[PDB]
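Trainee: Handing you this structure, nothing more for now.
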Amino acid sequence: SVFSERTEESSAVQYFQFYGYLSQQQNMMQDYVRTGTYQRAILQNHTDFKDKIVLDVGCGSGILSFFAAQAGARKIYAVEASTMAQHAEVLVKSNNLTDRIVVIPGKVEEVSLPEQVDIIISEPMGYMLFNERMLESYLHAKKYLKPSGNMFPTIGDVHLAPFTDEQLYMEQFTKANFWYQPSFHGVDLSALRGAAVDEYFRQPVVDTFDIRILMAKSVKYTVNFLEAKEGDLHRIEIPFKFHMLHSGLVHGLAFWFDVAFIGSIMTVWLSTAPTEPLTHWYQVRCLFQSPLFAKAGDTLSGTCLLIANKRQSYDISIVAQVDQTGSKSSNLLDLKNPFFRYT
Amino acid sequence: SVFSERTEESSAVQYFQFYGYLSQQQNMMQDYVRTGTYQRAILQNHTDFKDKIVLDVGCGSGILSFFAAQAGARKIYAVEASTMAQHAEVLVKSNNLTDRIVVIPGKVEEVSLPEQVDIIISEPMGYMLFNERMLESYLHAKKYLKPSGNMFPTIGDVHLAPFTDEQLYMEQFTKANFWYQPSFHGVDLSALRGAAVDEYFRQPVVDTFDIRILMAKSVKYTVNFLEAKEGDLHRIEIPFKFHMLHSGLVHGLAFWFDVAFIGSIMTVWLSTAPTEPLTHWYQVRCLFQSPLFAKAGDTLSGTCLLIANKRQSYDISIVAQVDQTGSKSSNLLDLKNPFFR
Amino acid sequence: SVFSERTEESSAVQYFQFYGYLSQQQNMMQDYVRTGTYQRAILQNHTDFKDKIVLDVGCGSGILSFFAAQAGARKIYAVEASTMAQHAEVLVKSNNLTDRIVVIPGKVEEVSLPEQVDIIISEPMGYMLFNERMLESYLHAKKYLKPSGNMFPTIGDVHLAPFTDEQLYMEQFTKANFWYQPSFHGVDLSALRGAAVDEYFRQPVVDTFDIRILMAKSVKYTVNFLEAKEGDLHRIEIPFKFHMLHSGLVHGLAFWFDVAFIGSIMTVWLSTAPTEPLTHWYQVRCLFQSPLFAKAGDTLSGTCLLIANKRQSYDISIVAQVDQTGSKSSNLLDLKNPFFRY
Amino acid sequence: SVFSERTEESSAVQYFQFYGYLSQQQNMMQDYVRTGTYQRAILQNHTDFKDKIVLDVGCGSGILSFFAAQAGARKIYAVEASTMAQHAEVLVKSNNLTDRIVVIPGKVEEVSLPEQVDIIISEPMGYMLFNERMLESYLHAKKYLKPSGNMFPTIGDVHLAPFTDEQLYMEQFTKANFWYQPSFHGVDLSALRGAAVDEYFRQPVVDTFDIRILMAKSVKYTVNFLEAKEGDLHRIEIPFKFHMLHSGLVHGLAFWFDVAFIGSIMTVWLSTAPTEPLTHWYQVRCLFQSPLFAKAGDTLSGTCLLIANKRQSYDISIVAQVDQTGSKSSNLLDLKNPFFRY
Ligand SMILES: COC(=O)c1cc(O)c2cc(NC(=O)NCCCCNC(=N)NC[C@H]3O[C@@H](n4cnc5c(N)ncnc54)[C@H](O)[C@@H]3O)ccc2c1
Ligand SMILES: COC(=O)c1cc(O)c2cc(NC(=O)NCCCCNC(=N)NC[C@H]3O[C@@H](n4cnc5c(N)ncnc54)[C@H](O)[C@@H]3O)ccc2c1
Ligand SMILES: COC(=O)c1cc(O)c2cc(NC(=O)NCCCCNC(=N)NC[C@H]3O[C@@H](n4cnc5c(N)ncnc54)[C@H](O)[C@@H]3O)ccc2c1
Ligand SMILES: COC(=O)c1cc(O)c2cc(NC(=O)NCCCCNC(=N)NC[C@H]3O[C@@H](n4cnc5c(N)ncnc54)[C@H](O)[C@@H]3O)ccc2c1
């Protein structure tokens, strides 16, 4: 019941319906960097799986469990709450692994596992790492992890960097200005211009971009999944101090993430950086309401505060100022209403 | 309420959140054929509004009410269940129409209107006309219509026609065939190929197409909103008999719709046909899992059956056979998971 | 006889009937690259024929014997099992070479030659080099070759490369899909979908293609006809490891071949590569039933295994996997039912 | 058996291998005029099948049996000699007709049926109706037909007509003239020109043509399958007297056929005429060695003689003369080596 107490029923319904589609599973599977890196992380750390007990949190089609099986896992508990659980069972039988993979339909916060596991595996990451709040389910499942146990992924580093994108900033007002007309089919729309601007600026922009728009080395916030607690992700305060590498108008912050699989043999990384090939996580950009001018050598400092909501998302609050000028800007954004951009 | 008894709370939440965004209101407004045709229908039938009482069902930003006001409506009750009701009120004040347009926040099945109206106006059409099930709310609102009152739109014609599009058919099978692989990173996926094909073929394809793909004259199913009852739309049985004009593989049925605004002065049509400019309704195609071969001269007969569900959509059953050969295809589709091409 | 023990009578009948037609000999002679390269190989190595004894295995119309004669061969035994041996005799008379070219009707495994030869010549190559299994007759005929004799051709290189061709893959699955129909004139065909797909994908595709579809440098398997024995061609195991140069779906393997005529004066090559002008051998592609995704830098390894059958062809088994993912495709192929796509 | 005594094993092997492929079955099935007319003939004559015993000779995939089942047949014995019999069995199970369709693997001349049948159905027609000689198997199967029994098809009409096609005639010599060259890579080929011409002229041309090339109303030779005996098709003598409608050079005879399904309710026709849509039987044209000039009003008379051979085909002998001139021509053709021109 930890899941249903932090999540509106209306949101859980839609969430699980979405991951219940094969088309969606196929998308995730066809991302070769994602699928291949998970496989590489598990198989190259075979000693972390050989004759071990394994929990796969939100197994979907089962693919990560099959990898754990390839690596030599004695026993794998594959938990999945969507109707995809049925399809995972089918694959476990057709691949003759009924003696090693047990699919358990339900939420990991609600099901009973019969024993403690040596290692947990999952793909719980959303946009800017935290969105969809499955990282809480992943951490929750540590109640089943032996003390010496491991987690794959082991850590997550959400990166934050300032960007310049005059054209993105301008789009907002250009769109909002639809309403700034005194006779649209004889109707004066202009009283709504302000509300339109607000709405557009509350949407985090999900797409990719040229790394040339980044104005400073990114700042890293690390969650270590071995030590973290579920509750650590209810309120996430990310302080930042950027040392500006380029002079210009900073229109917002860009977000991406890495996770690392820290095994006994080696550490394997999965990156969603804009310097790396595009994943189904893209990148995320949050605009400031007002651009901040900064010179190369200036510091831009502030806080990104993420406050978990009952729609399995975050309210994002960003405050920033150029320390050498005192010019400051903010923005409050809702990751439950992202703008998926094609410009 | 009738609305909450026919609708899961989870679906209503999302539905009304979607229409609550200004960005979404702007997209509907910027469809010039939609906005312009509604305006033309109302203003050219000014006598249907001059000094009349009006109900606007699901008014959104209020745009249709403003049109009713331009046409000379004494009084317009604008009902809207999303938070857009707040923004509509703002526009009514800034346009100095507080004496003529009264916004009433809530569902039309739940609110109290103080009087009966002469005419109802709404844009309740979804994909394939019926999707989103607002046509029920529109019909429900007739409890407020005087005897001899009018409705704008007045009727809706659904059009059904068989199409050939080998490339469309192949896309879906090409996607589905992912699940045939016997060793995807060493994993045999092929036990799910059937489930994958079923799911993909249950998705109605929302996009446009050249009219050259149509293999017979369309068949028309008319709902007359003046006479129809809310419950008529719970189960909709559309029989069809196409006379094939071209020989080839029929890969599915294509759907579009017209509505007509039948006023005292003139009848104005809003069409979503593929012969007409593209609207935000596009057209919808339902693929058969297996094509049917037909020769020109052959008849293709069957039934399209639409059964309303609690997610404000329809489960669609399409059964079709080429009479001269007995070649038959049955197909089940869910308009709650459309494929946008 | 070695021939009739490795070949069903039904297959030999048809094989020899096919090469017995003048129309078929004209088609082979009109391939100028084939005819011209054979001529160039023989004439430019004239010292390999001047005053030498020659065996032409499966001479057909006789054309290669005439070339050996132009080069100065003392004596040429031209063996041919089809009825074309009589048309070859006619040409030997009309060209006043009765003193130098002796046609011997019959199979080279069955006839008696009166002496040993200095050199053997033949065109025994089929699709993918080996099809029709005449390479065995060519190797069998070495019982007539002196120690230190030569073979023309001398070696054969089979080239294997991975290819991407989505449109090819689609045409065959579109054909196969006929058998998914639940109501073809009211009859449910779909229980045979699996079998139809198998059948279609077992057909090697004989045509040409742009070299741009190739996703890695080809791999070479060499048969040296001087050293090889007839029995070596009963089971042919071709290992391969491709280093992928491009990322994408690998829909199969493409095959072609070169033979080299290694004479005393020079080596002349006859290539059927897609970089070279088209011959009557074209190229051959074997499709995988399921494509393999590979990234550039990945290795694609496996085996092409050819097992000779009694219908003068091979049962081909192709096993390939992307080493970095363990994605694997196994495919069977029957060279006796090729799909001609040109 | 009657089949193996009239057929060389080499030929039977290949024949049955060819019809054993699903790809080939699919081709036959996708010809809508063939498949649809068979269906229409059986269902419109439902009273010929309701609660009746049925034999389907060479059922292939089974499609005609399924039609007999749709029409209400109590029991259908579906005989098929190719490995397609296996696939037909699979379809009978997947269509829940194991109680009504019994697939019997083997040749209809060799298998045991447990009872006599009311009606036989088959698609035994080849090029010019008779080619491949399955019409003999169809007639052979009458040993299983009750006295009142019927046959579908019931009759076959072969149509013969004189044609003009200067360009077709010319092609032959243009091809043959490959050999009429004194130095093809230094070899004199010309001694073979005669033999090449002969070979080309012995090939019946399988393709279609504009009906405007026909110079007289066609002449009809009818086989009634109810009365005919297997041996009647060993030697088929077709006399003809054409009354010329157009003046010009007659370069040969064009052949096509109709079969009729004569039921109790109605007669349904399947035509392969050039006036009708193209089928997988096309039409067949046999050239004269020398064109015959005829004026409109002249009569062109002669005989077409078909003599069955052991390669499941016919040797065709055509003799024709213009009666008013005494200008005569001849031609011996072999339908076992047809030229596909389409
Ligand atoms: C109007 O649209 C929007 O505005 C909108 C907004 C958005 O944010 C959007 C985000 C999108 N997502 C997206 O791109 N993802 C990337 C894919 C990788 C993540 N894969 C993953 N996390 N798999 C988890 C598996 O774990 C299961 N699971 C979870 N919790 C569990 C629990 N407690 N117990 C048991 N099993 C559990 C779950 O069922 C599933 O199988 C896509 C569309 C969007 C549209
Ligand atoms: C992943 O993507 C999917 O899965 C998906 C699936 C889909 O099906 C999608 C469908 C889409 N539809 C769409 O673009 N339509 C445009 C047609 C024009 C507007 N049509 C209409 N009816 N206006 C309603 C107005 O009337 C109000 N209203 C309704 N009911 C009321 C009641 N009872 N009382 C009072 N007011 C009420 C309502 O709030 C609003 O103002 C778009 C996206 C999709 C995505
Ligand atoms: C749908 O169609 C199919 O299914 C199919 C299947 C296929 O595989 C096909 C293959 C095709 N091949 C083809 O175009 N090749 C041309 C390349 C030239 C190779 N030259 C060659 N082989 N000539 C040997 C000569 O040497 C004689 N000879 C052989 N053995 C002998 C022996 N032991 N003793 C004495 N004489 C012997 C022989 O008679 C002949 O004169 C064409 C069509 C196809 C269609
Ligand atoms: C070397 O290339 C050439 O030069 C060549 C020369 C040619 O002449 C060619 C002719 C071609 N033919 C062709 O296009 N036909 C189209 C019409 C098909 C008619 N349908 C049919 N005949 N069905 C027979 C069914 O009846 C079964 N069956 C027969 N006898 C049986 C028996 N005794 N017992 C039991 N079952 C028996 C049989 O297995 C099958 O299922 C094609 C290629 C050619 C190439």
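Residue numbering for chain B follows Swiss-Prot, covering 136-476 in order.
Cβ coordinates come from backbone N, Cα and C, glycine included.
Features from Swiss-Prot:
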- B:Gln160, B:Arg169, B:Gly193, B:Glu215, B:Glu244, B:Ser272: S-adenosyl-L-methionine binding site (BINDING)
- B:147-454: domain 'SAM-dependent MTase PRMT-type' (DOMAIN)
- B:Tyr154 to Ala, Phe or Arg: Loss of S-adenosyl-L-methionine binding. Loss of protein methyltransferase activity (MUTAGEN)
- B:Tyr173 to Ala: Reduces protein methyltransferase activity (MUTAGEN)
- B:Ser217 to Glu: Loss of S-adenosyl-L-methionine binding. Loss of protein methyltransferase activity. Localized in the cytosol (MUTAGEN)
- B:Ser217 to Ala: Loss of S-adenosyl-L-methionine binding. Loss of protein methyltransferase activity. Localized in the nucleus (MUTAGEN)
- B:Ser229 to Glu: Abolishes dimerization (MUTAGEN)
- B:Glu267 to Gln: Abolishes histone methyltransferase activity and reduces coactivator activity (MUTAGEN)
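Help me understand the surroundings of these features in the structure.
Mentor: In the three-state DSSP scheme, B:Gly193 (S-adenosyl-L-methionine binding site) is classed as coil. Neighbour list (B:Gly193 (S-adenosyl-L-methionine binding site), Cβ cut-off 8 Å, at least 6 residues apart, same chain): B:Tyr154, B:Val214, B:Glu215, B:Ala216, B:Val243, B:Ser257, B:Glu258, B:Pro259, B:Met269, B:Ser272.
According to DSSP, B:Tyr154 (mutagenesis position) is assigned to a helical segment.
In the shown protein chains, 21 other C-beta atoms lie within 10 A of the C-beta of B:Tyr173 (mutagenesis position). According to DSSP, B:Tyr173 (mutagenesis position) sits within a helical segment.
Reduced to three states, the DSSP call for B:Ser217 (mutagenesis position) is coil.
Taking Cβ-Cβ distances under 8 Å and a sequence gap of 6 or more within the same chain, the neighbours of B:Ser217 (mutagenesis position) are B:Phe151, B:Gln152, B:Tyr154, B:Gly155, B:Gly195.
According to its DSSP assignment, B:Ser229 (mutagenesis position) is helical. All chains included, 14 other C-beta atoms sit within 10 angstroms of the C-beta of B:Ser229 (mutagenesis position).
B:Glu267 (mutagenesis position) has a Cβ environment of 20 other Cβ atoms inside 10 Å.
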Trainee: Return only the integer: C-alpha distance in Å from B:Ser229 (mutagenesis position) to B:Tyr173 (mutagenesis position).
Mentor: 22
Trainee: Check each of the recorded positions B:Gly193, B:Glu215, B:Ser217, B:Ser229 and report back the ones whose Cβ is under 8 Å from some Cβ of chain A.
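Mentor: From B:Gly193, B:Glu215, B:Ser217, B:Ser229, flagged as close to A: B:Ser229.
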Trainee: Rank the binding-site residues B:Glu215, B:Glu244 by how many other Cβ atoms lie within 10 Å of each Cβ and give me the one with the fewest.
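Mentor: Selected from the binding-site residues B:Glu215, B:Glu244 on minimum Cβ neighbours within 10 Å: B:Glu244.
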Trainee: For the C-alpha pair, I'd like the distance in angstrom between B:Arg169 (S-adenosyl-L-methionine binding site) and B:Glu267 (mutagenesis position), rounded off.
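Mentor: A Cα-Cα distance of 18 Å.
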Trainee: Out of B:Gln160, B:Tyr173, B:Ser229, which recorded positions have CB atoms lying under 6 Å from ligand 2?
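Mentor: From B:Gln160, B:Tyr173, B:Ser229, counting a Cβ under 6 Å from ligand 2 as near, there are none.
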Trainee: Quick one: of B:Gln160, B:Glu244, B:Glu267, which recorded positions lie within 10 angstroms of B:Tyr173 (mutagenesis position), measuring between C-alpha atoms? Sequence order, please.
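Mentor: Checking each Cα against B:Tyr173 (mutagenesis position), there are no hits.
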Trainee: Would you count the other CB atoms within 10 A of the CB of B:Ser272 (S-adenosyl-L-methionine binding site), including those on all shown protein chains?
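Mentor: Within a 10 Å radius of the Cβ of B:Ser272 (S-adenosyl-L-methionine binding site) lie 22 other Cβ atoms.
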Trainee: With the Cβ atom as the reference point and anything under 6 Å counting, tell me which of the recorded positions (B:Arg169, B:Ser217, B:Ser229, B:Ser272) are near ligand 3.
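Mentor: Close enough to ligand 3 is none of the recorded positions.
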Trainee: 10 Å Cβ neighbour count around B:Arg169 (S-adenosyl-L-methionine binding site)?
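Mentor: For B:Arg169 (S-adenosyl-L-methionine binding site), the 10 Å Cβ neighbour count is 18.
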Trainee: Three states by DSSP: which one describes B:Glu267 (mutagenesis position)?
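Mentor: In three-state terms, B:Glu267 (mutagenesis position) counts as coil.
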Trainee: Note down the number of other Cβ atoms within 10 Å of the Cβ of B:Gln160 (S-adenosyl-L-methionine binding site), including every protein chain shown.
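Mentor: A 10 Å sphere around the Cβ of B:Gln160 (S-adenosyl-L-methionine binding site) contains 23 other Cβ atoms.
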Trainee: Could you state the CA-to-CA distance between B:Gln160 (S-adenosyl-L-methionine binding site) and B:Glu267 (mutagenesis position) to the nearest Å?
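Mentor: Cα of B:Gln160 (S-adenosyl-L-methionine binding site) to Cα of B:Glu267 (mutagenesis position) measures 16 Å after rounding.
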